[PDB]
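**Q** First the structure, then my questions, so here it is.
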Amino acid sequence: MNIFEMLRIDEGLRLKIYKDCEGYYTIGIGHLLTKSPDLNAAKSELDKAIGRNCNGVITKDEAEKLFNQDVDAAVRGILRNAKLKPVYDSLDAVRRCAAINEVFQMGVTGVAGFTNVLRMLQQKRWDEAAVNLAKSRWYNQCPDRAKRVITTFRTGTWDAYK
Ligand SMILES: [Ca+2]
Ligand SMILES: [Cl-]
Ligand SMILES: [Cl-]
């Protein structure tokens with residue numbers, strides 16, 4: 001088990017443009033196209049991401065190329081953020097996977113606003129953090145995409161994906 005297998009379970013594959021739990025336009029392995037309510041914008045966003053007229057539908061190899069890029073972006077997003085990096089770097093290996101997962105799904109900005117959870121995580125207060133994440137807007141709207149991640153932050157094992 002690793003971050004790619006983890007996200008493949010959580011986001012699955014979709015080779016046609018769907019609206020995600022947050023209500024935004026998405027494709028592949030959880031690749032967000034835009035937060036605009038306009039489908040045709042997301043349709044052009046796909047074409048721009050791949051380098052061709054898709055046009056709303058991509059292949060499996062292209063999805064995996066986007067997936068590598070997005071996981072890279074999530075890691076870089078964490079390391080570049082002053083709030084997230086010190087918390088991240090305090091985490092053990094498995095919880096760091098949960099952290100990459102949450103940023104991949106929610107984006108850096110959303111996550112960095114969870115100020116008290118970040119504090120609880122840095123001080124290894126796993127139970128409270130789990131509870132506080134459980135009452136998030138992320139969790140309440142995306143409970144199936146979020147559930148295993150919260151549990152991972154609590155236990156620091158891979159058991160929720162087993
Ligand atoms: Ca690392
Ligand atoms: Cl892999
Ligand atoms: Cl969900």
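Header entry for method reads X-ray crystallography, 1.9 Å.
The backbone N, Cα and C atoms fix where each Cβ goes, and this holds for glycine too.
From Swiss-Prot, here are the annotated features:
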- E11: active site, proton donor/acceptor (ACT_SITE)
- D20: active site, proton donor/acceptor (ACT_SITE)
- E11 to A, F, H, M or N: Complete loss of enzymatic activity (MUTAGEN)
- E11 to N: Loss of 84% of enzymatic activity (MUTAGEN)
- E11 to Q: Complete loss of activity (MUTAGEN)
- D20 to E or Q: Loss of 99% of enzymatic activity (MUTAGEN)
- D20 to A, N, S or T: Complete loss of enzymatic activity (MUTAGEN)
- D20 to C: Nearly no effet on specific enzymatic activity (MUTAGEN)
- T26 to H: Facilitates transglycosylation more effectively than hydrolysis; covalently bound substrate (MUTAGEN)
- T26 to E: Complete loss of activity at neutral pH; covalently bound substrate (MUTAGEN)
- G30 to A: Almost complete loss of enzymatic activity (MUTAGEN)
- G30 to F: Almost complete loss of enzymatic activity. The enzyme is destabilized by 1.5 kcal/mol (MUTAGEN)
- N132 to M or F: 2-fold decrease in enzymatic activity (MUTAGEN)
- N132 to I: 5-fold decrease in enzymatic activity (MUTAGEN)
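Structural setting of the listed features?
**A** In sequence order, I29, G30, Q105, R145 are the residues near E11 (mutagenesis position), counting only same-chain partners six or more apart with C-beta under 8 A. In three-state terms derived from DSSP, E11 (mutagenesis position) belongs to a helical segment.
The number of other CB atoms found within 10 A of the CB of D20 (mutagenesis position), across every protein chain shown, is 19.
Under DSSP, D20 (mutagenesis position) is assigned to coil, being neither helix nor strand in the three-state scheme.
Cβ neighbours within 10 Å of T26 (mutagenesis position), excluding its own Cβ and spanning all shown chains: 20.
For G30 (mutagenesis position), the Cβ neighbour count at a 10 Å cut-off comes to 23, with all displayed protein chains included.
Residues within less than 8 Å, Cβ to Cβ, of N132 (mutagenesis position) and separated from it by at least 6 positions along the same chain comprise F114, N116, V117, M120.
Under the three-state DSSP scheme, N132 (mutagenesis position) falls in the helix class.
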**Q** Taking DSSP three-state, what's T26 (mutagenesis position) in: helix, strand or coil?
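**A** Assignment for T26 (mutagenesis position) reads strand.
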**Q** What is the separation, in Å, between the Cα atoms of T26 (mutagenesis position) and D20 (mutagenesis position)?
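**A** Computed Cα spacing between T26 (mutagenesis position) and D20 (mutagenesis position) is 6 Å.
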